[PDB]
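> Take this structure, written in structure tokens, and hold onto it; I'll ask about it next.
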Amino acid sequence: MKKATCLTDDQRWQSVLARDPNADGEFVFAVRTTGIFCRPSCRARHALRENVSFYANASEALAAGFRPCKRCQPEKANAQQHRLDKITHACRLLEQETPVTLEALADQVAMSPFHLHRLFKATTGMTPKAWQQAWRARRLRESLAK
Ligand SMILES: [Zn+2]
């Protein structure tokens, strides 16, 4: 209830230095120099540890007489933003046995086969075709085959 600042200056400065894009409700940084207040999150190098103000909500700092600074995720913007989290979702989504369309997976991610194939290779390391063949090869080799 009521998105307020942290319990101390050090505790709040943490979220600021952390640059957590999911700080929707953290605290807006008021700049006395430029006279602007950044959304709860934000990570733009502005105002040192003395020339910066702390506001619970953008409405609070704005009323005081400051200009709002966007581009720091104010509310509703990034759906996920993550290469590892994306491929992880694909790996689970592609838990079928029948050959699935490549571009189809590209449709959900809204990217080309170069990104998915590259990302999947950067994390997984092996293509989806290798996974299926891996099980078959393991079942055959497990019987002292080859
Ligand atoms: Zn900002």
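Cβ coordinates are placed from backbone N, Cα and C, and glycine is handled just like the others.
So Swiss-Prot has the following annotated:
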- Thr34, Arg43, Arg45, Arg67: DNA binding site (BINDING)
- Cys38: active site, nucleophile (ACT_SITE)
- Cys38, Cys42, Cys69, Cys72: Zn(2+) binding site (BINDING)
- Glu75 to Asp: In strain: B (VARIANT)
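Give me the structural setting of these features: burial, nearby parts and distances.
Every protein chain considered, the tally of other Cβ atoms within 10 Å of the Cβ of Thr34 (DNA binding site) stands at 13.
Long-range neighbours of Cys38 (active site, nucleophile) (same chain, six or more residues apart, CB within less than 8 Å of its CB): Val28, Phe29, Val31, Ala44, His46, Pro68, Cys69, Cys72.
Cβ neighbour count for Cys69 (Zn(2+) binding site) (all protein chains, 10 Å cutoff from its Cβ): 20.
With a 10 A radius on its CB, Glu75 (variant position) counts 9 other CB atoms from all the protein chains.
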> Counting across all protein chains present, how many other Cβ atoms fall within 10 Å of the Cβ of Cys42 (Zn(2+) binding site)?
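Its Cβ has 23 other Cβ atoms within 10 Å.
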> Could you state the CA-to-CA distance between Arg45 (DNA binding site) and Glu75 (variant position) to the nearest Å?
21
> I'd like to confirm something. Which of the binding-site residues, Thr34, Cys42, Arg43, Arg67, has a Cα closest to the Cα of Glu75 (variant position)?
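If we rank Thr34, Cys42, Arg43, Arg67 by Cα distance to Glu75 (variant position), first place goes to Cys42.
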> Enumerate in sequence order the recorded positions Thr34, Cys38, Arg43, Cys69 whose Cβ-atom distance to ligand 1 is under 6 angstroms.
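Within range of ligand 1: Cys38, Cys69.
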